[PDB]
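Notes follow once the structure below has been shown.
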Amino acid sequence: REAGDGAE
Amino acid sequence: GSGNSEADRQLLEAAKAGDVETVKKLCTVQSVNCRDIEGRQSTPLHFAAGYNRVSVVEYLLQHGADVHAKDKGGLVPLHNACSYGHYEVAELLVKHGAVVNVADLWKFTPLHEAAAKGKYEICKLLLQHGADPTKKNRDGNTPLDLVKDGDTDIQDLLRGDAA
Ligand SMILES: *CCCn1cc(CCCCCc2cn(CCC*)nn2)nn1
Ligand SMILES: [Cl-]
């Protein structure tokens, strides 16, 4: 499962 | 479809960066739900949600952004907000109509994301808006099954034991 876009 | 223009790429950048003035200039009915073709098909809203660009999120919601838009994995913006811990953003999305029990292609909900990433206040928020903690993803796992052992606050929350 690949990561959604974003940061935190 | 016909892909993106340079202006569309400029909009996606502004949304991820929090450059709200640029987003206001570039957002059109034709561009507000464009997709990042070379990435994972995030919309401006996916980016602004994931990168905690609250002013951008507010603007986009008020100018036709699709709260329900799916990226290549079936993530909607609320997944991104929850994964990355952005509470105000998550609340905003929920206020506009985001589906709290939405599942991606792998049947991960926003609560699975928040649990896995150790975001207690996001888990609590989602619960306060009707998130179902019994939902199982494609691996058979509930949000609780994704919680690290050190996140005992989250474990208590999902068992029914938090203050
Ligand atoms: C599905 C997750 C994909 N993923 C995450 C990682 C860890 C490295 C990521 C780099 C960390 C990073 C991103 N930013 C931007 C600001 C939030 N700053 N550091 N690998 N793969
Ligand atoms: Cl912002």
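The first residue you see is number 1, and the count goes up from there.
For this deposited structure, the header notes the method as X-ray crystallography, 1.4 Å.
Heads up, the Cβ atoms here are built off N, Cα and C, so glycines get one too.
Its own atom aside, the Cβ of B:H68 (mutagenesis position) has 14 Cβ atoms within 10 angstroms in the protein chains shown. Under its mutagenesis entries, Swiss-Prot includes B:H68 to N (Swiss-Prot position 553) with the note: Enhanced hydroxylation by HIF1AN.
The secondary structure of B:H68 (mutagenesis position), as reduced to three states from DSSP, is coil rather than helix or strand. Experimental mutagenesis is annotated in Swiss-Prot for B:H68 to D (Swiss-Prot position 553), with the remark: Enhanced hydroxylation by HIF1AN.
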